Every structure is written in structure tokens, then in C-alpha cells.
Amino acid sequence: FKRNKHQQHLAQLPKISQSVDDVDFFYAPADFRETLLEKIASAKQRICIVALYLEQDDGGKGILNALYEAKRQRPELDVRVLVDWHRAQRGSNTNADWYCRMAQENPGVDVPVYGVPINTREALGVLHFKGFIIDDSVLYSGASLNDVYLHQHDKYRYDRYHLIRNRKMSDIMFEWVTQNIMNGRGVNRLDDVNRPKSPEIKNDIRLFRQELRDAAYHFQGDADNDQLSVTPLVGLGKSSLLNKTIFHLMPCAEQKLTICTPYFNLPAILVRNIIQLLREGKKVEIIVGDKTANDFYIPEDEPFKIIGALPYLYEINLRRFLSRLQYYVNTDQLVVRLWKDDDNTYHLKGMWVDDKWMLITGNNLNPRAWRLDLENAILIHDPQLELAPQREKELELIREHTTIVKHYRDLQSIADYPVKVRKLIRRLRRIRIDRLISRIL
Amino acid sequence: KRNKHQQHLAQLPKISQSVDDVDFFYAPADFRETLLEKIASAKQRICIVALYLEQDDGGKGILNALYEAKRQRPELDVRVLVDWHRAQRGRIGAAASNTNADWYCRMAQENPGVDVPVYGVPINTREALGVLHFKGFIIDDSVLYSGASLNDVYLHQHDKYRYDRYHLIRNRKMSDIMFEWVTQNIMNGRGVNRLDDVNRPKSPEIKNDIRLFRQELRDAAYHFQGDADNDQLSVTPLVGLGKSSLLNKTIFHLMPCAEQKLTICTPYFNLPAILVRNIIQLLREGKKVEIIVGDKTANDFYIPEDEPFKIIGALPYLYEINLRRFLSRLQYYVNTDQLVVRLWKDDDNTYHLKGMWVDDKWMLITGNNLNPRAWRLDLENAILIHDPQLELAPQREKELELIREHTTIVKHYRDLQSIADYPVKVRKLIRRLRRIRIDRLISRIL
Amino acid sequence: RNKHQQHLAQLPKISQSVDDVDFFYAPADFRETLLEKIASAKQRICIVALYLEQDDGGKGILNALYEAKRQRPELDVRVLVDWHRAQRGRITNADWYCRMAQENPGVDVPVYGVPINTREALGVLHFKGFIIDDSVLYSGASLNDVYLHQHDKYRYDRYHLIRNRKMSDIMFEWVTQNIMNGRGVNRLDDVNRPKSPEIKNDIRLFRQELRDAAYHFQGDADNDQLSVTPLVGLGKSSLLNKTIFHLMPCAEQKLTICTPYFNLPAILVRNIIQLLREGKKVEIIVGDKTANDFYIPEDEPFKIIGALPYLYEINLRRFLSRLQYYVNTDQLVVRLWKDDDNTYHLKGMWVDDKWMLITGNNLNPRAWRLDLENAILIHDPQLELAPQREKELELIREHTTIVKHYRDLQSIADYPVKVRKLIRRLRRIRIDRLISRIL
């Protein structure tokens, strides 16, 4: 009788109904900045800002000042900021130190900044939960809050920006954050000068992480599969509902799958899916950054550092992949795009399934995100093509700064790389550490 | 003044039990009929846990009786739980075909409206590393407890049988504890998946779910308050996974409490060293030990010497080698009439007896094969009957009478064939295995 | 469920094996069984009776007790009887208990007197039970010639042996704590035993302690299996009395009652009438006046006490009179037991085929307020005792006439002259009503 197990998974997802008028796309980091400030000013009930980090720079200051200002003008407003515990406490003078100063320089005005530790050490888990919850809306982006993400000062970091007004969804997400994160073990205020040091809360974090391993949104679906819907998703570790949905989503492409990821480093299981689609005669588009649009890339004139080898390693991944699937490139089934715009940086994430599904997420679609980090998403089901104008405009602009790679040879090989890079990579591959690196970054 | 072993048993929580509410059955056919009878007359719930439920006449009989009872009483809570991996393959070496899970799907389609869910329990990511050896048919306020799975031979459909043990125990509290434990830990556990769903996942897709599930199971135990002292008839349900389970500890402590005699049934003689050490201590203390195992020919992997030999048909021989090695070392105790080893054999019927008798006072009924596999890898359970007043004596004795009826006593280890006496292909295979020391590995995984 | 079934459903119940319940059908068998169990006892013998008489029958039992204690000095032997009854003739035993103790030095068989009230007429020890190891041999019988059918004349009672560790423990332990170690219990084998007035205040405090002494134990058995529930009570609101009250309305088919002296309290009569109205059946088995132990043949010199059998007959006739309609519809059946000059002492209650109350309770106002009473309640929902239940009722009925009409019972006019005059005198001043509340 029934459909294949992949469509079944998606058909039976709980779905919240959504008005087309209540979904607003933004196409540029500057618009995103201004929208965030506007919504902070006009907020009436609550502001919940979850980000990887909020930087002690002009961009980040702008946001924190706007938060203090909104709380001053409406002291009944429920303002919370949640960032990664470990990231906020490292580069000299840290963000956490700055959050402390801010709280002292603004007495009476209550703007709590909580640090979420997803694991005992940064390398083993970070807060990749995304969402600015403002009243009945969620402004959802992969962006953290700093100069480049907000396009202060002339250089930018490209992300995606969607405002979704939806009482039920925002409640579900606000409430989930309240119970599981804010009131979770081992969450600790970063605006407290006496905040513990990581070792002191090590055991709290272990128990916290286990609590998170099966924390999921719980809500009843109110929408069928014939109408515009949104489905919030959250996950930590291999068997999360998010990861399962990402896995099942890809095979439902009857025509074409599109993927954005900053660092091309797909887990094997998602690669196998890609290859199956290509074999079934479908289309697959993959939009990644050029090595030079990576934020770790160091110009060849400057002093080379160890970390500036990452963009090269991601290129090697892309070139190996393309190499194996050049046949499908030639049939115009597989399309790989390299984004590049002077020395601006690329941070696009997401998944398009035909014209019907749009995953917006913080998920970099790499092994790290699949096991270690706390990830979330919104899954937009648009079976009636109501978002078609905006979907198409967004893809138009994403592609605008892209080259299509028509041949794996168009990508530089290790031989073409600078000498220090070349030596480093050969050393790494000798002892097989390249494989480990790709599982932790 | 009590030794640590008796202390362990004295302090076990125990549920009280009426002698009138314990019914033994002595033959696989009676067990079949009793199961069908209880399915018909069930009023509230039927929970069938088995290793497998086979797509054969015997298994069909049972599944049809389940559908029929649910049709006549739609409020009845019917569940079937079998091993995830076992349900999705043929028997070993036989021509891969339609699996049980495929059949469970057909059944559900051919009986719309009638809700008889069949769940697959994966105890580990691969069959060889954990199977569902939990046992129990929970029907209302009773548990019909056997080692038997549901197929032709276990149920003595069609003239050939597989000998197991069969006890019906009516006890509200115990059945509740077992029904509730299954509900929470298994049925609602991670990585349990319906086998009557045509779209059921494949093992690799749920691999991580199964890993987390197994860890949850590693310390899942019955929790209940004992209502009975050590002067009255009691039952104590036990469940375990892995070396330090409460079951395993109870089995370990149980054996030394034999003031007179310990009796053991196991299908495959392959005792872990720790249980062997206990046996030897009993023999040294001057006590008696009876061990009832199958002859090699009563093993279900045994292949008649006329037929084409296959690799798997070496297992009965390996179990015999284990028995012969054991007896060899303890021949002194055989001679003093302390150690008694029995070989069961009845034409080409097969032997699947499990359990432990401690004097006339304790009776462990279990699915536990008492081998290293059961000790570490599989999800095992039991009921421990404490009968300090000898109220079950008629039935206990009748059961042992009939078990022994098809047995030879082995008076000398030499009465067992040596490798030299075995068929040529067998002999060559075994010598090859022992050369590279794989015999030791085999005995820890089967 | 209605409140009556609910009461019974929620009673704590001890499980019981059908193999461990043995009925006996005749007083002689009961004697022999008692002696057998005394011989073979290994741990304890606790004999509670109204009295143990200084006659051949009673001697037999006391000698068997001394003998068993001689052969096993570690055996815990106790005898408990009524304090007041043991220290008088019929209308003393204690003196005899003293002699026995002196004639058997070294052998420790203590005889305790239990006073349930300061005067006999206001409370007697109607607790019943011979507790022997893990069994209770339960009868209404005291220990004397007729109860034990020594010497050719007998007193009909009921006899059940129930092997059950838990129940016997509960009963043995309850006796230990509440009676044996109770205030105002005193040894009757002591020549220097106090006189009632000296312990009067002890008895008052004792009685108050007894007013809410009840068995405390956890039920181990559901309502789908054979069970036993020990019950004990003193006074109107005891658990026993409540259970007797609730038991009767649970009869879906038929209620059977034995009582030696027909003198039901009004509340139990009202229940009976409700059953009859609901269309159910009620069987009542009592003694003929001549099977009463106070009955004096009409040739012999009449004495005041020999009026009691007549008063019980008047009660029966008044009851039947009011319910003759139900006699006619074959719902109400009244049986008179009579076997030459043997006497009748049957007590109990059958509810359908499912419940059997065995008790010392005469089901009269005295037993309801004044005396220390107990019982065992057998629940047999699976009809496992059906052979024995039916055999017992068969033999009980064997010496019975069915009363088909209240007029078949003699009226006061038909009674001997001295009786007739006495009764008319009593009813003139309304003392008949008082008598029925104290005997």
C-alpha cells in the first residue's frame, strides 16, 4: 500500500502550520543586522538570543547595547543571551570578561548572559543551536554576532537569514531552551566575575550532555502534508531526530537536491545518499566556499600558520569527491559551485529538496555536527510552492558569486600548493592523521 | 552465622506464592495446548516474548490463535516480542528465503482491524553479540514460562519434538512486575522496531540506537519489595545482561547453598569456569552434583552420518569434547557416586532443557544455557522458586522422573567417544581448529 | 461492586492449599485427631478452649499433653481456658489443674485462666483454636466427655484441621502478646492464684486492651484462589462482627446458618429478611429443645435453668411466624437437629459454595458485645473443597427435620406447667428481652 520509508519518515513528522505572509527572507548580512536591531527595539514580551558567540567588537557591542537599551525602556521584557561557554572564554581580554564589564556599567538593567558548555572541552562539543526568539517570531541564521557576520565595517561573512512569525513554534523553541538549556546542569553565567572554571563543573557538564542526548521538541502536529508547514528539529549525537531527518530528506528528491556547507566534509552516509541520487538519474547541487573564502585561509604573502591548512584540506576533500563522480558532472547531474567574493568569507548552510522542502540549519553537515555538537534546524514544507518567489531569489543571490566546477582538474592538486602547506599535508597523510582531522573539524 | 552465599539468597526479595497456583507440564504437546487455552481465555493482556516465532504450522497455530482472541475481544492488550536479528533470516545454512518478519507483515495485512503488534528486540548490533533470551508468556495474572520458541518441534506439531520445560505460575504481583518491566525497558526502549512494518529499518540504520539500548539494559533490573519470608513458598523473578547482573550473581550464589545435591540441565555443555569451580567445590565438600545434557545426536545441529556433512554439524562434537574433558578431570567423584552425568537421547528428537535444582528447596527455571555467551552477551531471565516446605515435591519429582527417563548415566569418561572415534571430515575439522586454538574462541561465542 | 462484596474483596487473605484442609465429621474422630497431633507435635502446642473438664475425656487430653512434654521437653505447651468457668461446677477444674501439676513435677504444662470480664455473665473466652506447630485444629468444642464422645453420649460440633504456617503463626503470636502476656491473665495451676475481686481492676484494663486487639498481617492471596482469613473481635465494632454482617448479603444464591441457641441480633435478622426479599434462599439449622444441654426430661425434677431450651424455641417460632410466606416458597428452610438425648453445638455460616465461616460465634447479642470471639473465613472461589463441604452438610442434615410451618413448633400453651408459669411470669415484667441479651 504505502510509500518508501524515507517519504514515510517525512510524512509522519509533526508539522506546525505556517502563513506565507509570516515568512520573510533576507538576502544580505547588513539587512540581517538591521532587522535584528529593529526587532529588539520593538520587542514587547521576550528576547532570547542563542548564538555560538557574541563578540567584543563594534558589531557585537551594537547588539548588546541595543539589548540593554530595550530592557531599560521596558523592564518587564524577558531578555536572555546564551552563547558557548568555552568560546566566550578565549581569544586575551575575553568576551566573558566584557560581558562582566557591561553588567557593571549598566546597574538596574537585567540582561543575563549564560554560557552553555556542550562538552567538557570545546573540541568535543559546541553550542550550534541557532535562533533569535523575539515575542512570537524566530529570526533564524547560522550567524554569530560580530563585525563580519553583521557587515559592520566593509567586510562580511555570508550566511542565511529567515524571519518566521509563528506563535506555536517560537513557544516550543523558547520553552525548550528554558527547560533543557537555561535550567540545565552546568550552564553558568558569564557576566558573573566569579564564574567557575571548566574543571570545577566538569562532572556537571558530563551529566548535562547526557540529558541533552535525548532532549527533543515535544509538540502535536497541527498541519497535514498539503499545506505550508514548519517543523523545528534539535539533536545531539548520531541517532538524533535531526540527523535522521537529514538522512531521510535527501532520498525524497524526485528531481534535485541542493546542499550548502562551509567546509566540504560530508559523512560517508550522506555521500552514499548523494551517489544513489546520481545513479537514479537525479540532480545534485553542492555549494561550498573557495579555499580563499574560508576564514582560516592565510594569504600566501603573510606568515603561514598550522591552522591555515584547513581550507586546503577541505579542497582536497572536494577534489577527491569530484574525481570519483566526474561522469555525473559531464551529464549536468552533479553541479559543484565555488563561492568567492574578494576576501569575504562563506558560511552558508542548508538543504533544498526539489521545490517542496527547505531545511534551514546551523548544521555544517560534517562528522563533528553529526556526533559532537548540539545542532538544530527548521524544516519548511511548502507543497503548494507559496515561497517560490523568495526561494528562487535566495538561490539566485547565493549562486551569483559562484563558479561552476566543470572538471575536478580545475581544482588545484597538492602539487600546486605552497611549500609549507605541501610539506605539512604530506607529513599528515604519511601517518594518516588527515582522517582524524576530518572527524573533529 | 550464615555464609555469604546463603545470605545472598536469604536477602533476595521474594513474592509469596500459593502451591495451587503452580502447574507443571511434562511434554511439549501439553505446553502447546495450554498456551492455546490461555490465549482463548485471556481477558486483559497477552504478552508473548520468545527468541522467535516461526513461519511454520506450529508458529502459524499460535499467531492465528492470537489474532482470533483479539478479534473476539478487541480491548485485549496483545503484544509479541521476538529477536530482531533472528526474525530477519532463515535458519543456519538453509536456503535463504521469506523471513519470519516478512510473514509477520503478510499476517498484519491479511487481518486488517485486528491489532497484534510484533516488535523486534535487538540486544546487540549483530546477532552473534547478543540475542533476546528473555522468556515469558504473560497472560493476565499468569506467566507460562518455558525455554521454548514457537515452531513445529518446540510445540510437537507433526511427530518430532524438542524437549523443554513448562511451568504455569499464577501470581498477580510477579506477572505485573514482568509485564511492566517489558513495557518500560523493552517495548518502549530505543532501537526496538516493529517487524510487521514493511518499511522497518535495516540494522545499520539503527546501529547507534542499539548501542544506547544495550547500555540501558546493562543495569535494568526488576524493582519490587519482597512480601515473603524464607519459611514459605516464594517466587523471585530475575533478569540480567552481562557479567555483573543480579541473575548471574544469584546463579553463582545458589550453587554453593546445596547442602545435599545440585542438579543442572544445559543443552550445550559449556559451563563458564566460575560455575565449574563451584561444581568442584561442592564435590570436594562431599556433596552430589547431577548434570543432564543431550547426547550429540539429540543436538539440533547434528547431521546424520549418511547425509552430506556441513561445517555447523561439528558443534555437537565440540560439546561432547567439553563434557569428556570435564568428566576426565572428575572421574574420582563419578566413582564415589557423587558426580552423575546423564545423556538424554530419544531417536532423533532434540534436547533443550535448562535449569538448576538446589536440594529439594530451590528450583531455578530459566532460559539461561549456562554458557559464557549467556553470561555476558545475551539478555537472560529466570524465576527462582523457593519451596522450603516441600509443597511442590510431587511435581518436582515427577518432572525429574520424566527428564531422566530417556537418559543413560555415564559411569566413565571413556564411555564418551574420543576425537579418534569421530567421522573423518569432523576429525579433520576439529584437528584444524585446535591447531590454531580457535576451539577456545568458539566456546565463548556459542 | 456493592459495599458488602467490597468489604470481602478487600479483606486481607492468606493463601491455602486444598491438600492442607482436612474436615472431620464426628466428635470421636476429632478426639483421635487431637491426640495424634499432640503426640506428633515438634515445636508448639497451644490449646485455647472455654474449659477443660476434670472428667475422663478432659483427663485424656491433659495426660496426652503431659506425656508429649515429657518426651520432648523443648516443646512449647500452653493451655488457656476461661478464668471464671474453670473455677466453678456446672450450674473445680482449677483445683484439678493444680493436682496435675504437682503429680507431674519437672514437666511444664502451664494452664492460664483468661478473664474476659470481671464477672462470667459479662464476658467469656470464646476464642477457639488448637494451634499445633503449623496447623490449627479449629472446633467450637471444649474438652470434656461429650465433646470428645468418651462414654457413649456426644455433643455435635464441627472439626477442621488447617495446615498453614502463616495463619497459625498469626494466631499463635496474637495469643502470645494479647492474651498470655495480657494484664489479669493468671495461672490456674497455681494453688495461690488470686481471687476475682483482687484482679478486678486488671481485668477492666485488659478488656479495654482487647476491645481493639485485631490480627495484623499482609494479604498474600487474591479473590480467584483458595484463601483463609483469621478474624477476632470483642464488642459491636469488631472486624469479625463487620465481616459477619457483610458476608450474609453477598449470598447470590443461598445462605446457611448453624447456631446452637437461636437468638439472632436484629441486624442479622434484617439481613436475612433482605435476602428472602431479593428471592435468595436461607437455611437455618438449630437444635430441637431436647438437643439442648440445659433440657431436663419431663419426668425429672424441673429446675429454673431448664427453661432456656423453651425460650430458644419461642425465639425460633416467633421468627418463623413472621416469615412463613418464604417457607412456603421453599426459600426459607429451618431444620431441627435431634438424635436421642445427644446435644447440638453447631456454629457457622455458608455463603453459596464460595465462603465458609467456621467460628465459635453463637450469633447472639452476647457474642456481639460481651465475649471474645474468633473465626476463620475460608474463601473457595474455585470449589476445591466441594467434596468435603457437601459431605459435611450431608451429615449435619441427616439428623434433622425440616419445619414446614411455624405451627409445627409447640407454643407456650403446649409446655409443661412449671415452664409455662415461669415464662408467663417473665414476659409479664418483660425480662424475656433482657435474658436474650445476656444468654
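We number chain B the way Swiss-Prot does; in order, the residues shown are 6-451.
Here the Cβ of each residue, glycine as well, is placed from N, Cα and C on the backbone.
Per Swiss-Prot, the feature domain 'PLD phosphodiesterase 1' maps to B:27-224; the stated evidence is experimental evidence. Here the residue is the original one, while Swiss-Prot reports the published mutagenesis B:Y57 to A with the comment Does not affect enzyme activity when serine concentration is saturating but reduces significantly when limiting. Under its mutagenesis annotations, Swiss-Prot gives B:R94 to A the following note: Reduces the enzyme activity. Per Swiss-Prot, mutagenesis B:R96 to A is noted as: Does not affect enzyme activity. In Swiss-Prot, a published mutagenesis experiment is listed as B:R131 to E, annotated Does not affect enzyme membrane association; when associated with 212-E--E-219. Among the mutagenesis results in Swiss-Prot, B:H138 to A has the note: Reduces the enzyme activity. The residue drawn here is the original one. What Swiss-Prot records for B:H138, B:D169, B:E385 (among others) is active site, and it gives experimental evidence as the kind of evidence. For the mutagenesis experiment B:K140 to A, the note given by Swiss-Prot reads: Abolishes the enzyme activity. Here Swiss-Prot describes B:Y159 to A as a published mutagenesis experiment; the accompanying note says: Reduces the enzyme activity when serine concentration is saturating but becomes comparable to the wild type when limiting. Under its mutagenesis entries, Swiss-Prot includes B:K359 to A with the note: Abolishes the enzyme activity. Here the residue is the original one, while Swiss-Prot reports the published mutagenesis B:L446 to C with the comment Increases enzyme dimer formation through disulfide linkage.
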Nearest to B:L446 (mutagenesis position) in three-dimensional space, by Cα, is which of the recorded positions B:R94, B:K140, B:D169?
B:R94
Compared by Cα position, which of the recorded positions B:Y57, B:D169, B:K359 is the closest one to B:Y159 (mutagenesis position)?
B:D169
If we count other C-beta atoms within 10 Å, could you say which of the mutagenesis positions B:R94, B:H138, B:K140, B:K359 has the fewest?
B:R94
Mutagenesis positions near chain C, Cβ-Cβ under 8 Å, from B:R96, B:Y159, B:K359, B:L446:
none
Same chain, 6+ residues apart, C-beta under 8 Å of the C-beta of B:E385 (active site), given in sequence order:
B:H138, B:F139, B:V244, B:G245, B:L246, B:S250, B:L252, B:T371, B:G372, B:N373, B:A379
How far is it from B:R94 (mutagenesis position) to B:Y57 (mutagenesis position), counting Cα to Cα, in Å?
11
For B:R131 (mutagenesis position), write down the residues of its own chain that are at least 6 apart in sequence and whose Cβ falls under 8 Å from its Cβ; none is a fine answer.
B:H90, B:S208
Please identify, from the mutagenesis positions B:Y57, B:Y159, the residue with the sparsest Cβ neighbourhood, meaning fewest other Cβ atoms within 10 angstroms.
B:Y57
Work out how many Å separate B:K140 (mutagenesis position) and B:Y57 (mutagenesis position) at their Cα atoms, rounded off.
11
Using C-alpha positions only, work out which of the recorded positions B:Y57, B:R96, B:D169 is nearest to B:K359 (mutagenesis position).
B:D169
B:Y57 (mutagenesis position) to B:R96 (mutagenesis position) - Cα separation in whole Å
11
Select one residue from B:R96, B:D169, B:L446: among these recorded positions, choose the one with the most other Cβ atoms within 10 Å of its Cβ.
B:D169
